[PDB]
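J.: Below is one structure. I have some questions about it.
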2 protein chains.
Amino acid sequence: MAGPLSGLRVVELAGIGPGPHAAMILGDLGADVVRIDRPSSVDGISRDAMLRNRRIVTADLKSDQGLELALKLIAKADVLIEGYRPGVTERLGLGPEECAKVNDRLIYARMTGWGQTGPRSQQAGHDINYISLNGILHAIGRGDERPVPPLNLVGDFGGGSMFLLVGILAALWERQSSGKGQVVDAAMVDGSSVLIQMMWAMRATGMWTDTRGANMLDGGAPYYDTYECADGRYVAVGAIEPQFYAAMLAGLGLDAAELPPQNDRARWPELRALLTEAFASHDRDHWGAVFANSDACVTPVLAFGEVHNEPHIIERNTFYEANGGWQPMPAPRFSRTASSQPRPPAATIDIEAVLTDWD
Amino acid sequence: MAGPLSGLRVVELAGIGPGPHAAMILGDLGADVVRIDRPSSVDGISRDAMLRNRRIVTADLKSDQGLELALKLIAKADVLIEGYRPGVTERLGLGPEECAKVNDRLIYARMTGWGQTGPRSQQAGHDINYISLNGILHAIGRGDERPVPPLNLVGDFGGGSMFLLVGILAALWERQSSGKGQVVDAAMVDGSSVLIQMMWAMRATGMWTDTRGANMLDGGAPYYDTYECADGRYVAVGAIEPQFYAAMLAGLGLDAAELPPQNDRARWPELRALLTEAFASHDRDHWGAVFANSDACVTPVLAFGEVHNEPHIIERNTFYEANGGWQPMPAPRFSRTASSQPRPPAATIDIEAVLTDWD
Ligand SMILES: CCCCCCCC(=O)SCCNC(=O)CCNC(=O)[C@H](O)C(C)(C)COP(=O)(O)OP(=O)(O)OC[C@H]1O[C@@H](n2cnc3c(N)ncnc32)[C@H](O)[C@@H]1OP(=O)(O)O
Ligand SMILES: CCCCCCCC(=O)SCCNC(=O)CCNC(=O)[C@H](O)C(C)(C)COP(=O)(O)OP(=O)(O)OC[C@H]1O[C@@H](n2cnc3c(N)ncnc32)[C@H](O)[C@@H]1OP(=O)(O)O
């Protein structure tokens with residue numbers, strides 16, 4: 001298996017959202033990922049591409065034999081991922097202490113939204129809920145409107161799977177010197193708060209407010225926002241640095257002297273009206289051409305379906321073709337031990353076969 | 001130093017955005033992190049709480065002495081982080097090939113937006129630019145408006161620093177076999193694309209469209225969105241699974257028999273109108289009470305300033321106090337080798353004293 005994580009062994013108890021994503025990236029980077037699902041949900045070659053780079057086995061973990069078969073996998077493995085409510089793995093007899101009996105070296109990786117304990121620890125939830133509680137969701141969207149969910153990118157993946165991964169791999173490093181595994185408690189409400197640490201810093205130095213739509217990076221700044229163009233498509237402007245901002249104005253055809261100052265926030269509505277009129281006067285592709293090779297920080301805002309036609313995307317192979325269409329190639333990239341193209345999710349294999357393979 | 005990354009030595013060529021955030025987290029988890037800034041841009045004790053868990057040293061890398069002192073630190077370190085345009089470290093004599101000759105165990109971590117090559121590799125940018133090209137930005141916001149940036153959460157941090165961290169830690173794992181370092185190429189356009197792999201999968205199977213504001217997780221679903229309450233504050237609804245949706249309806253006082261089906265998309269306008277009116281009839285804190293300890297997936301949308309009074313946040317110590325402002329505690333959490341409270345920014349230290357300390 002290609003990638004820096006060649007020979008890492010990972011057992012994934014099938015859940016939803018962050019756990020599968022973390023498991024995927026491990027797979028992507030060449031880890032040996034065995035996913036235990038329940039026989040009831042498994043009907044054919046699973047067609048969720050988030051289950052790439054896996055071997056899928058079924059096993060009723062409530063049966064005596066399914067438990068036993070699972071503890072044998074875990075004994076042969078480096079990392080266990082689970083994404084159930086607290087208590088769940090314990091009652092299956094798959095809890096951290098049961099696992100430590102058969103393998104004191106296991107990285108035991110617990111992926112929740114609310115954490116392992118506390119008043120909300122048994123509440124069901126999705127991304128939108130974890131980010132509502134810690135300030136993040138309130139800060140996203142236009143000021144005159146209700147907050148908008150940034151898909152499930154921030155709680156599940158950014159503040160969720162990714163911290164699970166940082167924990168699994170930091171624990172593996174610690175183990176190199178201690179001989180021992182341990183438990184990683186990755187809570188989305190915690191990870192996403194670290195993910196947004198820059199805002200908490202800026203709030204302390206009076207550089208961020210709790211008003212939605214009134215900040216440098218939330219869409220409130222005329223030089224950090226999207227603009228609608230003549231064809232109804234959009235560009236993104238991110239010209240924070242004054243030098244980049246100046247280059248943008250020249251390219252728009254605007255004389256900096258007739259404008260309010262870049263950072264005079266009281267005059268932001270006025271500045272925005274002037275930039276809005278300028279961007280609206282040509283189409284998106286025009287601006288893409290005009291600002292190619294510039295530091296103006298102006299880029300076309302592409303829909304998913306257009307991304308495969310963008311030179312910079314094509315030439316770095318950020319995507320590979322599959323199945324219905326494009327999927328992202330592994331990230332990040334490695335000079336010596338390079339990941340390879342993901343393997344699609346294969347037919348269910350039998351859990352004994354896997355045990356043979358790992359003896 | 002407390003945490004799983006105790007003993008890891010890290011050299012950070014001072015930059016902005018992802019590279020400092022990645023460096024912060026390594027320090028958060030116990031790494032010994034040394035940040036080389038230019039003297040040009042230092043004055044006293046920093047106020048930027050993203051520079052916690054850090055030693056700061058200054059050094060004109062353009063000079064012969066600076067270059068040589070930098071190369072000494074790098075010789076004695078596990079990891080180098082740089083976030084400059086491609087070619088910068090090469091030109092400065094701190095490129096991968098130059099570092100490899102003084103330390104072939106080094107993990108050489110390159111944090112960019114566009115990548116090390118391709119047509120956009122020299123253009124300036126920020127988060128909004130990198131997520132504009134790979135389809136992400138176009139997918140965020142309401143259907144009747146231009147896209148709204150999800151702060152800088154998706155490109156800088158979730159799709160940036162976090163992939164940098166996974167690459168560093170994956171490469172460190174690999175170095176346990178090989179005895180050799182390597183180059184990690186983390187580009188925000190690639191990282192963020194993997195962060196959104198779910199949507200690429202669902203697009204392939206017809207379960208996600210390119211229309212903004214018309215999908216399950218982008219605000220288009222009445223049961224995954226925010227709602228305005230009587231007091232003008234908001235709740236979040238994430239009641240995807242039918243059993244949780246049912247619990248929400250009961251809490252709202254709506255009988256299922258008077259509503260359209262939860263997933264009859266043609267009648268989402270009606271359903272939204274019904275939920276809207278119901279949520280609008282009481283204030284946020286009413287809903288928060290009703291639905292505490294429930295699986296209804298309804299939570300208050302708190303502002304930064306209110307977070308510190310939420311019971312679940314207090315009890316798990318998701319935050320600590322520091323300099324007239326709360327800040328997030330490290331994530332994730334480790335059972336045996338727990339992180340400690342971050343150390344605030346300190347005054348600059350002499351680069352010699354660091355070399356001495358490190359031998
Ligand atoms: C396609 C589009 C869908 C996209 C969804 C988006 C995802 C997001 O936005 S993140 C949301 C998920 N949140 C989390 O994962 C946080 C932690 N997890 C949870 O809170 C819960 O797992 C939750 C709410 C998601 C679902 O709750 P629920 O279905 O009650 O499951 P959970 O309580 O975890 O327990 C699962 C049960 O399956 C059982 N089980 C698990 N695997 C097996 C198996 N192989 N065989 C037999 N039983 C099994 C467990 O034993 C447990 O049973 P029990 O009734 O004894 O406790
Ligand atoms: C609140 C405000 C903060 C904003 C935060 C948000 C950030 C985001 O949303 S993403 C971050 C931006 N993008 C990236 O980091 C991607 C990669 N980086 C870049 O594209 C560039 O660094 C960029 C565009 C940020 C800045 O560009 P620019 O200032 O031209 O720097 P760049 O070309 O990288 O070169 C850095 C310069 O510093 C010099 N330098 C760096 N360290 C030193 C040193 N210690 N001593 C001497 N010289 C030094 C280099 O020599 C080089 O100068 P020159 O070209 O004159 O030799």
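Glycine is no exception: its Cβ is also placed from the backbone N, Cα and C atoms.
These came from Swiss-Prot, pasted as-is:
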ACT_SITE  A:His126  active site, proton acceptor
ACT_SITE  A:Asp156  active site, proton donor
BINDING   A:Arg38, A:59-62, A:83-85, A:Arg91, A:125-130  substrate binding site
MUTAGEN   A:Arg52 to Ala  15.7% of wild-type activity
MUTAGEN   A:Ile56 to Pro  28.8% of wild-type activity
MUTAGEN   A:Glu82 to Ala  12.5% of wild-type activity
MUTAGEN   A:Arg91 to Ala  19.9% of wild-type activity
MUTAGEN   A:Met111 to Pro  5.2% of wild-type activity
MUTAGEN   A:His126 to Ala  4.5% of wild-type activity
MUTAGEN   A:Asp156 to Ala  17.6 of wild-type activity
MUTAGEN   A:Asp190 to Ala  3.3% of wild-type activity
MUTAGEN   A:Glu241 to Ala  2.1% of wild-type activity
MUTAGEN   A:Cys297 to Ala  6.2% of wild-type activity
MUTAGEN   A:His312 to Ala  10.1% of wild-type activity
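Any idea what these are sitting next to in the structure?
T.: A coil conformation is recorded for A:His126 (mutagenesis position) in the three-state DSSP classification, outside any helix or strand.
Cβ environment of A:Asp156 (mutagenesis position): A:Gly17, A:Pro18, A:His21, A:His126, A:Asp127, A:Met188 lie under 8 Å away, each six or more residues apart in the same chain.
Using a 10 Å radius centred on the Cβ of A:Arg52 (mutagenesis position) and all shown protein chains, the other Cβ atoms total 23.
Under the three-state DSSP scheme, A:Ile56 (mutagenesis position) falls in the strand class. The Cβ neighbour count for A:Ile56 (mutagenesis position), using a 10 Å radius and every protein chain shown, is 20.
Neighbour list (A:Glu82 (mutagenesis position), Cβ cut-off 8 Å, at least 6 residues apart, same chain): A:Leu13, A:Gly15, A:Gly19, A:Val88, A:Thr89, A:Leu94, A:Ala109, A:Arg110, A:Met111.
Within 10 Å of the C-beta of A:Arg91 (mutagenesis position) we count 11 further C-beta atoms, all protein chains included.
For A:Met111 (mutagenesis position), the Cβ neighbour count at a 10 Å cut-off comes to 30, with all displayed protein chains included. According to DSSP, A:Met111 (mutagenesis position) is assigned to a strand segment.
Taking the Cβ of A:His126 (mutagenesis position) as centre and 10 Å as the limit, one finds 27 other Cβ atoms among all the protein chains shown.
A:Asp156 (mutagenesis position) carries a helical DSSP state (H, G or I).
Taken residue by residue with DSSP, A:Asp190 (mutagenesis position) is part of a helix. Cβ neighbour count for A:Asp190 (mutagenesis position) (all protein chains, 10 Å cutoff from its Cβ): 30.
Cβ neighbours of A:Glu241 (mutagenesis position) (same chain, under 8 Å, six or more residues apart in sequence): none.
Classification of A:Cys297 (mutagenesis position) by DSSP places it in coil, neither helical nor stranded.
When secondary structure is read from DSSP and collapsed to three states, A:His312 (mutagenesis position) falls in the helix class. Counting only residues at least six positions away in the same chain, no Cβ atom sits under 8 Å from the Cβ of A:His312 (mutagenesis position).
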J.: What does DSSP assign A:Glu82 (mutagenesis position), in three states?
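T.: DSSP assigns A:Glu82 (mutagenesis position) to strand.
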J.: For the mutagenesis positions A:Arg91, A:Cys297, A:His312, return the ones with C-beta distance to chain B below 8 angstroms, or 'none'.
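T.: Answer, by Cβ distance to chain B: A:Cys297, A:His312.
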J.: In whole Å, note down how far the CA of A:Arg38 (substrate binding site) lies from the CA of A:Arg52 (mutagenesis position).
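T.: If we compare the Cα positions of A:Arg52 (mutagenesis position) and A:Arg38 (substrate binding site), the gap is 18 Å.
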J.: For the recorded positions listed here (A:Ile128, A:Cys297), tell me which residue's CB has the most neighbouring CB atoms inside 10 Å.
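T.: Max Cβ neighbours within 10 Å, all protein chains included: A:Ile128.
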J.: Among A:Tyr84, A:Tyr130, the binding-site residues in question, whose Cβ has the most other Cβ atoms within 10 Å in this structure?
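T.: When each Cβ's neighbours within 10 Å are tallied, A:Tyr130 leads.
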J.: Starting from each candidate's C-beta and looking 10 angstroms out, tell me which of the binding-site residues A:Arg38, A:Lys62 has the most other C-beta atoms.
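T.: Highest number of other Cβ atoms within 10 Å: A:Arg38.
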J.: Output: those recorded positions from A:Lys62, A:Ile128, A:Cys297, A:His312 whose CB lies less than 6 Å from an atom of ligand 1, in sequence order; none if no residue fits.
T.: A:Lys62
J.: Rank aside, I only need the closest one: which of the binding-site residues A:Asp60, A:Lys62, A:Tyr84, A:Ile128, A:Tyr130 has its C-alpha nearest to that of A:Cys297 (mutagenesis position)?
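T.: Nearest candidate: A:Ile128.
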